[PDB]
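> Have a look at this one.
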Amino acid sequence: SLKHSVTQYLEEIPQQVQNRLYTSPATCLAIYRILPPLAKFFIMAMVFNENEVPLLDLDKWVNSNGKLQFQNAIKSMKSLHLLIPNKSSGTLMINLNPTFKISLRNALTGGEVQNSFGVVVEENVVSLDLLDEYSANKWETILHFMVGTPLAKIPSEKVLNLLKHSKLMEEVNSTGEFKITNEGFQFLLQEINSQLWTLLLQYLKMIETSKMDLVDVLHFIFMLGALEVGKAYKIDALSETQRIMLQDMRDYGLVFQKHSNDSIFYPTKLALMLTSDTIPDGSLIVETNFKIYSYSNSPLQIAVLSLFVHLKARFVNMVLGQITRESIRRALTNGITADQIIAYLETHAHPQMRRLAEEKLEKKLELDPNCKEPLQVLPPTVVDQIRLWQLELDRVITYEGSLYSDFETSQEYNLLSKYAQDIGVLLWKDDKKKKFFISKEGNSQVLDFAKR
Amino acid sequence: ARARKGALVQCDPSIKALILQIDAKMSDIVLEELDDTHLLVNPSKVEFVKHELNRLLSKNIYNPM
Amino acid sequence: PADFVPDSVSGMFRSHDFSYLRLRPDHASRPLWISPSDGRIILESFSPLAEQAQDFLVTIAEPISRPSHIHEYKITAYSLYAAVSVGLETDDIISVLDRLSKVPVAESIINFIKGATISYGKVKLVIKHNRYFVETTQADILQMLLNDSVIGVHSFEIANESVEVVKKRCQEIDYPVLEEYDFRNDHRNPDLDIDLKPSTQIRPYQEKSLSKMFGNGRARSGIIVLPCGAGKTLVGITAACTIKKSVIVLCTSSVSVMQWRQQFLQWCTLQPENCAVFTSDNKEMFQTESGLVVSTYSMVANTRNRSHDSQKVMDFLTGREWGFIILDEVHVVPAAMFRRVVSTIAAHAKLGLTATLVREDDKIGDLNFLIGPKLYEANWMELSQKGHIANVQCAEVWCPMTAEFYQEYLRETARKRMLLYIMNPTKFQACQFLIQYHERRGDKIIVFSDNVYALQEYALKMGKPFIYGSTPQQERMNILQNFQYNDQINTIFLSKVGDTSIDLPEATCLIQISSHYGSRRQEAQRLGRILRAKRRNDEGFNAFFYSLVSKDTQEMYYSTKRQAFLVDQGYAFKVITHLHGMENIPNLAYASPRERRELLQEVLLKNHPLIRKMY
């Protein structure tokens, strides 16, 4: 999800880079909040004592019914190099990371922080009407480009290059237009905090140039996480790499700046959803005749429905759309699975759908209490039709490779088939037909075995 | 002990029968017959086989506007 | 438009972006959305003031679809004629629509209401002395119509056979014809003492349909559609008792004629000497000054050389001005000379009673020219949830066609392809398993298949009796009695004989092996044979509909076309690609490959007094 993704990314960071990452107190503070609550408790119990602590004391801390969470906390700690285990006098001695401990203690008690939380210049603008509006404008611009609606304003080439180079949001030059992948629509499903985190992790994957310092970028990301919306911060405390990635975040909408090359910058609300989160819009109604009435006026929620719903009419409250076969085929040719569509239809279901499903389940349990059924909030007919269209798209599955036959001897064919079975590239073998199939990636091994 | 160029598909016997009659229509579609469920489609026309198969089965599909 | 700049997401709305309508501040109370493009009304049922809007919409608009949450209505000309006929003035409709809608009512919709509601009741077809007259209270409306002049206070007589042409032409012009019978003020026709028996109770939806028919105190000619077993016959009896004039009832089968005579003699105070039957066996007429005649469409509309007695009876029917005609199964009226029964019979009020108001051609829309506007659409799911009709569980079993049968299916003509996809052995196995499972559940099962050869083959394979056209009528009655009473007879196979109006025992399960193309009428007629089961009062009871269709064939196309009408009614056809226990059943029909090959071969091989001793 969100904490797992950043935890895995910080796991992929090498140890000497992690020790350099623990210099700024703001980075240590943001990293500390990602840990499990048992891990956070043990770190904060271990910060204030300078002496090294036995691991058996931490084992005695944890109750007998939560030992698996203790093992998870120790594994997450040790793998993230917050602990340096020590083996002296036959005891599994545990010492906290000294840079992390010093930076966290300085963050809490206050002291030397080298402006890791920035400096406030006390000149401010309105947050909801300007900062939130700018962040929503940039976010809706990039999302509207990515879902494929026509736009008079398109985002800059930096995020276009990032989206083209991402695992998602594929593009073909033969037609000249930009396409959503399975991960492109998957990106829409989670709430915007982990959307921003996925974009930032992909950006972190692609900052490999010498002009980019990884630790400075991570410090800046956690620093923007630490700031408060509605107050400007002076740019002079930042590095030039941090300054130009501040410019790139201003392009992305994380931060507002009144003018380019200004001395101050205003973090937006998307900076504070970067740490943690906190009828609705987009709430929809599905009927058995595949009609959709989705109570949304935001153009983004309408545009994401155009991926798989044939829209017919639009009011201020909802758009009148119909789940047709060709609209779902349009979604399926873009790689969007039926499960993703059904999950989107479930997560935006109307409260009236919820209460009707609750009433049906209440009537069902009192009639047959022996069996328990899941809450089918949306009608099973439309779900079955979506899965049927998914299956009818995939009536055939294609694998390219090679089939070897016309063998006069059974033993040579058996030996080649079992050799292909050993390397795990075989898809068919049969001694009656004297034919066995291998994948295109598996062609080379069997072919060099046959040649030699 | 010879080799060829070819691509495998997996299908139920109905789609097998469709691509059989398509091979009867256009000769360079399938090379040889594997089971009632496995085929060896020519890789240069596999996309053609898909683009034709998805349009021929549409006549079993009611399509209102 | 209202000086509204379009949004970036207005592109995929082909001039259907209605965002320029400014939403009202108190919109959440109002349940309506009005589309200016086509007059479509979107009604939300969960909101407050919904039923108080739902009755208004079903009075003024035609319901396209009525699902659980969001209801969709269409404002059409005939619905507006019905709305103004019951006393709703235009200003009242406009003001109530404005009050009940979130978005303001567009001027296009308001002008549509103005145009359709005005010029109503100008031209009226009245019948005087068995002779048609078209009448107008305004003088110049007679003179303005000059294209179709079939002339034979201000009125002129038209010919009897040209009434349909006049109605179509005046519907093309903006002067629709008012066809209402003021039976209270009609003293020329001799009345009847017919009245409902006090022991007969009438359900509220039947009362609502008759209030749609008799809203303004005058009998309005039109069509009332009700499900099978919801009591369309009782509605006919009750309308006949309301008009209290001479009644002629047209049916499609002679057994339906006898059933209608029985229902008239049972449900109301009609003496048998006032009733008469015009069939092949029965041709004597009632001798009283008024009464009932029941007959068949083919008998009245027989262009062939009818017998002398039948000619005398038809002369009696034509020479008598009837006060009421009941056209049972009105969906067969738009046929070639079944159309002529509304012209050969001079009837003041014309009521069409049906369950399947669909035809596979476009002639179903001609009934408003023939009979009248659609008076009442019965909500089938409202009747199912109130226990008036059975709560059927519609399903569509997908039978995968075998390899050899499909190989023979591709290289064949359509007529042979038909029988070849009907007789696939997986459909045999699925039908056998369903018969066994629902016979263990103690359900009366009726199996439908239009192919006679397939019907006989399935019945012989499964050891169950079959009924079709050439079976003797006494054998058909014996098999029906055995199905109704003998516990060992729980499955009877039926051909298209069961689709039409014949008497059947109550059944709670149905399997449709084959069908007649994409006949929505036949599909809904077959569903009606399990819609009136006695077990409706039992809690948790459900009837079962199965449409066994063969995979990757034209049977998918025809089955979807048939189920279009039932999903328009609101039924949900759940597909079944897996039956749990197919392999565990003891005896499988054509499990062995040799048996399937033999079946394939069989289906393929299916296709001077003294000189008089000389003679």
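Numbering, chain C: per Swiss-Prot, residues 101-252, 313-767, 830-837 in sequence.
This entry, so its header tells us, was determined using electron microscopy, 3.6 Å.
Even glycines carry a Cβ here, placed using N, Cα and C.
According to Swiss-Prot, the ATP binding site annotation covers C:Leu386, C:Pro387, C:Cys388, C:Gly389, C:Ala390, C:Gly391, C:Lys392, C:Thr393. The feature domain 'Helicase ATP-binding' is assigned by Swiss-Prot to C:373-535. The domain 'Helicase C-terminal' annotation in Swiss-Prot covers C:589-743. Here the residue is the original one, while Swiss-Prot reports the published mutagenesis C:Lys392 to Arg with the comment Lethal in vivo. Defective in translation in vitro. Annotation of the mutagenesis experiment C:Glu489 to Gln in Swiss-Prot: Loss of DNA translocase function of TFHII. Under the heading of natural variants, Swiss-Prot lists C:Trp427 to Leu and annotates it as follows: In suppressor mutant.
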> Sequence gap of 6 or more, C-beta under 8 Å: which same-chain residues meet both conditions with respect to C:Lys392 (mutagenesis position)?
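The list for C:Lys392 (mutagenesis position) reads C:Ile384, C:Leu386, C:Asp488, C:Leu513, C:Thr514, C:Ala515, given in order along the sequence.
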> Are there recorded positions in C:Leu386, C:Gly389, C:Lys392, C:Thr393, C:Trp427, C:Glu489 whose CB lies under 8 Å from a CB of chain B, and which ones?
none
> Taking each of C:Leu386, C:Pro387, C:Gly389, C:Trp427 in turn, which of these recorded positions have a Cβ less than 8 Å away from a Cβ in chain A?
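From C:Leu386, C:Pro387, C:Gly389, C:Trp427, flagged as close to A: nothing.
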> How many other Cβ atoms are found within 10 Å of the Cβ atom of C:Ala390 (ATP binding site), counting all protein chains shown?
23
> For C:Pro387, C:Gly389, C:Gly391, listed as binding-site residues, tell me which one has the smallest number of other Cβ atoms within 10 Å.
C:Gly389
> Determine the minimum-neighbour residue: among C:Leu386, C:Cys388, listed as binding-site residues, which Cβ has the fewest other Cβ atoms within 10 angstroms?
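Each of the binding-site residues C:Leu386, C:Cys388 was scored; lowest Cβ tally within 10 Å is C:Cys388.
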> Looking only at C-alpha atoms, tell me how far C:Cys388 (ATP binding site) is from C:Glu489 (mutagenesis position), rounded to the nearest Å.
11
> Quick check for the class: what is the C-alpha distance, in angstrom and rounded, between C:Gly391 (ATP binding site) and C:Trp427 (variant position)?
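Cα to Cα, C:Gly391 (ATP binding site) and C:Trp427 (variant position) are separated by 12 Å.
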> Can you give me the Cα-Cα distance between C:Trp427 (variant position) and C:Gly389 (ATP binding site) in Å, rounded to a whole number?
15
> What is the separation, in Å, between the Cα atoms of C:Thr393 (ATP binding site) and C:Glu489 (mutagenesis position)?
11
> State the Cα to Cα distance, in Å, between C:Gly389 (ATP binding site) and C:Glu489 (mutagenesis position), rounded to an integer.
14
